[PDB]
Each structure stands twice: as structure tokens, then as C-alpha cells.
There are 4 protein chains.
Amino acid sequence: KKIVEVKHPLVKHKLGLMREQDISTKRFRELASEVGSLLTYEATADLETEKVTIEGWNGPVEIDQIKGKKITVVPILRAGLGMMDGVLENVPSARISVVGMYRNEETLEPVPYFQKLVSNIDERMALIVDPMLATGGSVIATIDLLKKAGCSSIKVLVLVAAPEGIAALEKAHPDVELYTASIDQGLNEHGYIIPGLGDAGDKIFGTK
Amino acid sequence: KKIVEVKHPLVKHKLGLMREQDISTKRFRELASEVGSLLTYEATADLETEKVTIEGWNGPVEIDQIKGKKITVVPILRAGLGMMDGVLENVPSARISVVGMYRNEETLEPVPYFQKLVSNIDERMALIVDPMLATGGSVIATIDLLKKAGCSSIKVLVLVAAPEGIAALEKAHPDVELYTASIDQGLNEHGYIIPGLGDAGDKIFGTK
Amino acid sequence: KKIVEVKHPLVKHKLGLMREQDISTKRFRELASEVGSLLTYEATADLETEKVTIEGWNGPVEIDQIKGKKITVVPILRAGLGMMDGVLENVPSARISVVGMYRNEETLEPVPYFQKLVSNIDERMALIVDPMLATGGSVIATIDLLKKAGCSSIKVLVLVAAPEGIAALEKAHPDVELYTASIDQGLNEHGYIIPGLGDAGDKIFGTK
Amino acid sequence: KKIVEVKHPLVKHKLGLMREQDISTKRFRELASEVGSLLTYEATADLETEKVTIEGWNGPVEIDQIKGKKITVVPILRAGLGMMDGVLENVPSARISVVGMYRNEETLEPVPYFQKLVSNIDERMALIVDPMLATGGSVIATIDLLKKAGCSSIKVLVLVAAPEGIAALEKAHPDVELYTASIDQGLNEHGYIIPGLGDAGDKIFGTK
């Protein structure tokens, strides 16, 4: 149910640059992480904290610490690694739980091939990272895995989301929180988001 | 009159880590930027925008662009440089105006020694970045320089602030906006913020 | 045939930092990339160049450009990604051909579960990057994959290496270059490199 | 007397990109550090090591680490800061001793204005970093500074250097090592390196 289209000018601006078909795989990739950072700040605003004491240059000081077991960042392989740099900047001690998956372009169905989750995931907040949310198959498939491993409390970070994807996600896991940099118009006959920003995966890696 | 103490959980957490005695020049310097990045996001939430039509991956597309002349980051020399990496990760195109001055460890006042501002400051927003606001003599001294050079919209990003300094900054330039990561108890005999975080300048650079 | 063990003091130092059991994932991950950069510099020392004239700050000027199609970096999935940051800082436009295979002490002849190479792989140099070269199994397997695709210029970048692996690799693909930061004593009963540095994959990602 | 023009194809390639007139401050500032890192690698290849035994992941391990007092990096204020990022990446533990002095553009001679060096400078290796060595006035002037403070082993890292500056430096201090990415043709009427790369200070900071 909770959806957030971060409207911060810096996010709106940086996303703008990513849309130029002329951009380079290098700059494109970087921008992805910059936006990735901002979405992470916006999405971790509700982390619980706790007073602890340490020794400061002037004697014992009381400080705040995010409490609980380290959060886990879940990148959906290939596409997702492009935003990991920026996410990790805000949360460097996060445990990285990778999930490999790719979309069958004929059936538009997801095809999971690899999974490696941190342990005790039931005690952690999961942060799923992925460039797009087109049909929604990949994010939905990935949330099922996390929930199967026993994870509750999940937040999805996307750069651009298509209304269809959002709708499919809400039907499958209303208990999740969606933070996107933009909600586009919809999908074309091939499952690509429009306006959107092309094949994010290929662009980020420089493949075709 | 505008004073924002960013109480986001990642700021309190990274800030707490900076308080440790133990902390090395390397990690202290990173945390200075991390927190500095986050402080910018808050400080730059008001940026104005404009619509534009560029060539997208799938034809014409209207995007957002931050309007007007690039902003300028004004680091107060030495300590200030410690927070630039993070500030420029948000506004990489910003113009850097260095202003160097040190505090008279005796009289507790600012001693200017160098300044090189961008041109056309009239039409530019300025972000003064300095680690600590103790007496406020430094920030206030540099605001004076910028206002003399024609700048009208100024924002100050700080890690820790003493009420004494916030009180001084306010009665000197109330038309300024203060963004701090924490407001501390006050100054001690020799003018240092308590708890505060030591010689921010010395710790960033590793000098004695 | 061609084996290089970089003995630059900075490499030895950073690698030495990577051996403290107490180290953290964040720090270990960064260092894996710093060494990764230095290793990349040592392997691209023989890249071909070509003159080109452009518009310099003051009139035309002849410069040197790295001739040929862009090189492709090939990180072996999971661990390999931890050294990606460092490698890309040196070759920011390199195409990223990822290869993923599951490897255990039981996977004597690893098979990819996923892979996505760049096109015209036969007209490029390929830099395979993987933290540990224990039995050689994983790396020699991805060289077969690359050679079949048509690639005929391959360099391998590794953090630590066991004589076992180095020997196997040499027996399997002598026409390849091996750059390593350290050649350790050998392997133990369970397949780990000794001294080595433990399960590089798990430390880098923070899993188990 | 010892001069070293790094001829690495990656150093020539990154320097070439810097030659473009249309380049951006962000990109330009970024290449400065990239080349600066490589220069550091080249200049620190002769540092001494000392073995030490620490607790490894699987028990005792003998490691190598750099010997002696931590080195100090001396960026000549303003321009020099543009390369700091890269340098520090190879020696984060370094003590940053800054020195400010702008060149009198009528008398082409340095004008000192700030300095803050680390203690025991006479027991450390100095590392002076400044973008361009035109006439050699600034580097010679700051080496005077360091020698006066008792420093006796200095290395100068620069991106481009004019034969004039190299000659002046040698006459003045032949016991120093000079590392550069390019020895240009000479100085034009107004004392600017040719081809060179414009006014580094301005391009790096985005001023005028």
C-alpha cells in the first residue's frame, strides 16, 4: 500500500540526465547510484534507534545507534548492482544478499537462477534494489524468496516504475513499501516502461 | 531564524560514530562527508525546477532541470574541505568558493587569510560548509564576505552547533538558514563545543 | 606461462591489512578493490595507443588514445564483484561481461548458471577478475567460456593464488597472463588457500 | 635530478581526455585524481617494508607493512586539492600538510599566505602535489618551506610540467624526485604551460 515517488529536485534532476539517449554507459551507471543514495535516505527515515554510551575526547557521551541486526541490501542481479554503490554509501555495514534473475522476453516471465541470502533474515529489514519495475514479475518473485526465508519488513527501491508494475506489486504484497524516483506512463507492447529509460541492464553493463 | 537539526536516523548514527576517541583520521574524514552528503539533501530540498524536452531512448521526453545559475559551495578552509566530497556528490556541478580563516585560539576570533569566490554570486545560492559552529565567529565572518560580494540566499551546513553560536549567527544574519546534524550543550572554558568532537580540523588532516 | 606477482610495497601493505581476522566487511571490501585497481594498472601496462588531434584549451593538440575496441572486464560472479570498483576506476568504459558459476569443494568442474558476454568479444582483450585462485577450477572454466565465444587475449587478475591453481591454469591455458598480489603456500583439507584469507566471497558480501 | 615521466598508456589516455577544451569541471576534477593516484603508485614504489606477525583468519600470519613515520602529503593550496582524493587513496593514513600561495601573475612569483605542517616533518617523507609546474616558483618556494622545517626527502607529483620549471627546480633543489605525467613544450608569453591544460585552479574549482 505505501508508495513514495521521491519528488526531491535533486532526484528529479538526476533522473532527467539519465533519460538522454545520448548519455554514456559510464555516466549512466554513476547517476543510477547517485539516485540510489537519495532513495535510500528517503527509505531509511524510519529505522529505529537506541541510546548507547561511548567515550568522547571530553569523557563519556551518549549517542544513537540504529538497533537490531544489520539491514540487508538485496540487489536483483545485473541491473541492481548499478545502484549498489550509492546504497552502500549510506549503509556500508549492510549485508549484501544477492538474487539472480532475468526476464524471458517472449513471455515476460521472470527466470530466477541464483540466490544467496544473509542468515537470520527474519530479524532484518530487507532493502530490494532494482532499476525498473515494469510488469513487476522480478520484484514480486524476489519478495517471495525473502518471505520464504522468513523475512518480513521489506522496502523496494526502484528508479522508474510503471503503473502496471505497481498494481501487480500491491496485489501480491501490500505489506511492502515502494520508493521510486518516478512513476512513468505504462508499458509498450514489449514490456518496456515508457517514457522509461531503455534496457537499464544492458546500458549499465555496456552489453547488448 | 530557520534552524534545522537533521534528526534522520542515519545522521544520528554516523554522527555518533564520529564521537569515538578511537576513530582514525581516515574514518573520521569519511563520516564527515557521509553526514555532509545527507545534510545537503535536506538543505537543497527547496531548489526550483523547470521542464525541458530532450531526446529520450524512445523519442522526445520532458524532464526536469534545476533552474538558474549553478550554486556555489563555500568551504571554510581546512576543516571545511572534510565535508566537500559528500557535498559535491549531490551537486557535482557546483562552483567552489574557498574562504580560508582560522580562529585565534586566544581571543576566540576569526583571522582571514584567503578568499576566492565564484563570479556572479548575485545570482547564486551559497552553501557554507564548516564542521563546527562554536562561537560562530567564522561562519559569521564569511557570511559578511559573501553578502558584501552580493550574495543574498545563503545556507549553512554544520556537523555540531553550540547554542551560543546559533544565538550569535541569528542576531547577526537572521536571513540565513542553519542546517546542523546536532545541537550540543555549549562551549567550555577555552571555546570548544561539548560534547562536540575535538579539533575537527586537526582530525581531518591528522595534524598536531 | 606468464606469471606476475606484483611486489609493490603498497600492494603488500594493503594485502597485509586484508589478513587480520578482526577486519570488517566494509574495510575488507574496500581493500579488495584498492588492490584491484593497483593490479589493473600492472596489467594494462602494455595496451596499444594511437595519436589523435583534438581541440585543446588553446588550439589543436595531438594526444594519445587507447586504440581498439573497448576492453571487457569479466568478474566471476559474487566474489569478483568486490574488486570491480577498483578495476573500473582505471578502465571506466570497459564493458562488463559477467559470469556466474556455483563453486564448492565438491564442484570440481564448475558450470555457469548465468552469463552475459559483450558482442565482438573476439576483437577485445578480456580481464577476468577473481579474488582467489585455489584449484584454478572456476577461472579455467570461464576461460573456456571466453575462448569458445572467440576471445583470444585474456588476462587474469587475482588477489591470492595457490601453486596448485597456478599450475592447473598453466596446464590448461598457457596462452594466458596471470597477475596476482600474492602466491601463498597451498591449500588445506577443505580447499581454502593457506595462509590465504578465508572465504573471500562471504567476507566481501557479509554472508556465511 | 631524478625525473620520471610516467608513460603508462592509461596515464597518457587520461591526460589526453583532460586536454579537451569542452571538458567539464566535474569530469576534469575526477581525472586529476585518477592520474594523481597512478602518479602516487609510481612514486611510492621504493618505500621500505618490515615483516610483522598478526592473528589471521586461520591463525598466525606473517605480513608486510610499510616502515617508518607516516608520510605527509603537501598539496599546494587550491589546485593541489584537486588531486588529493586520488593520492590519499593510496596512502589514506597520510598526514595532510597544506600550503597556500598564489602566483603573482605580473611578477610570475609566489605569494605565501598559509601553511600548517605536521610535527616531526623532519622525520617523514614529504609528498608535494600540485597540478602544474610552469616556472617552478611555487614548488621551489614550498620546498624551501619544508627544508626549513627540517624535511629532507621530498618528492613532487605534478600532472604537466614545462621544461622551464623542471630546469629551475633542479638548479634550486637537485636532491628532490620529480614525477610527472607529461613534460610539455614550454611556457608562452604570459607564463602558461603549452600545450598544457589551461588554468587548472579555475577548471578544478569552476571559478575564474
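FYI, residue positions are counted from 1 along the chain as it appears here.
Method of determination (from the header): X-ray crystallography, 2.8 Å.
The backbone N, Cα and C atoms fix where each Cβ goes, and this holds for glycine too.
Some features that Swiss-Prot has for this protein:
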- B:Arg78, B:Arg103, B:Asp130, B:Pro131, B:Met132, B:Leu133, B:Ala134, B:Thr135, B:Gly136, B:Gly137, B:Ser138, B:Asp199: 5-phospho-alpha-D-ribose 1-diphosphate binding site (BINDING)
- B:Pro131 to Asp: 60-fold reduction of the catalytic rate, and large decrease in uracil-binding affinity (MUTAGEN)
- B:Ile193, B:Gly198, B:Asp199, B:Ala200: uracil binding site (BINDING)
Distance check, please: Cα of B:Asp199 (uracil binding site) against Cα of B:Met132 (5-phospho-alpha-D-ribose 1-diphosphate binding site), rounded to an integer number of angstrom.
9
Cβ-Cβ neighbours of B:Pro131 (mutagenesis position) (radius 10 Å):
29
Three-class DSSP assignment, B:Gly136 (5-phospho-alpha-D-ribose 1-diphosphate binding site), comes back as coil
Looking only at DSSP and grouping its letters into three states, which state does B:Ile193 (uracil binding site) belong to?
strand
What's the longest C-alpha separation between any two of B:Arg78, B:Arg103, B:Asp130, B:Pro131, B:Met132, B:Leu133, B:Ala134, B:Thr135, B:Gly136, B:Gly137, B:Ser138, B:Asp199, the listed 5-phospho-alpha-D-ribose 1-diphosphate-binding residues, in angstrom?
18
Binding-site residues B:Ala134, B:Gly136, B:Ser138: which have a Cα within 10 Å of B:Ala200 (uracil binding site)?
none
Given the binding-site residues B:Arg78, B:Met132, B:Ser138, B:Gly198, which pass a C-beta cutoff of under 8 Å against chain A? Sequence order please.
B:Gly198
Could you measure between B:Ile193 (uracil binding site) and B:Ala134 (5-phospho-alpha-D-ribose 1-diphosphate binding site) for me? Cα positions, answer in whole angstrom.
6
Across the binding-site residues (B:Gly136, B:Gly198), the Cβ with the fewest other Cβ atoms inside 10 Å is that of B:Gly198
Identify, in sequence order, the binding-site residues in B:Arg78, B:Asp130, B:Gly136, B:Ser138, B:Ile193, B:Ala200 that approach chain D with a C-beta to C-beta distance under 8 Å; the answer is 'none' if none do.
B:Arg78
What is the separation, in Å, between the Cα atoms of B:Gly136 (5-phospho-alpha-D-ribose 1-diphosphate binding site) and B:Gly198 (uracil binding site)?
16
Number of Cβ atoms other than its own within 10 Å, given for B:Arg78 (5-phospho-alpha-D-ribose 1-diphosphate binding site)
22
Tell me the Cα distance separating B:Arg78 (5-phospho-alpha-D-ribose 1-diphosphate binding site) from B:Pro131 (mutagenesis position), rounded to the nearest angstrom.
10
Measure the Cβ-based neighbour count of B:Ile193 (uracil binding site), defined as the other Cβ atoms within 10 Å of its Cβ.
27
Binding-site residues listed as B:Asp130, B:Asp199, least Cβ neighbours within 10 Å
B:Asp199
Tell me the Cα distance separating B:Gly198 (uracil binding site) from B:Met132 (5-phospho-alpha-D-ribose 1-diphosphate binding site), rounded to the nearest angstrom.
10
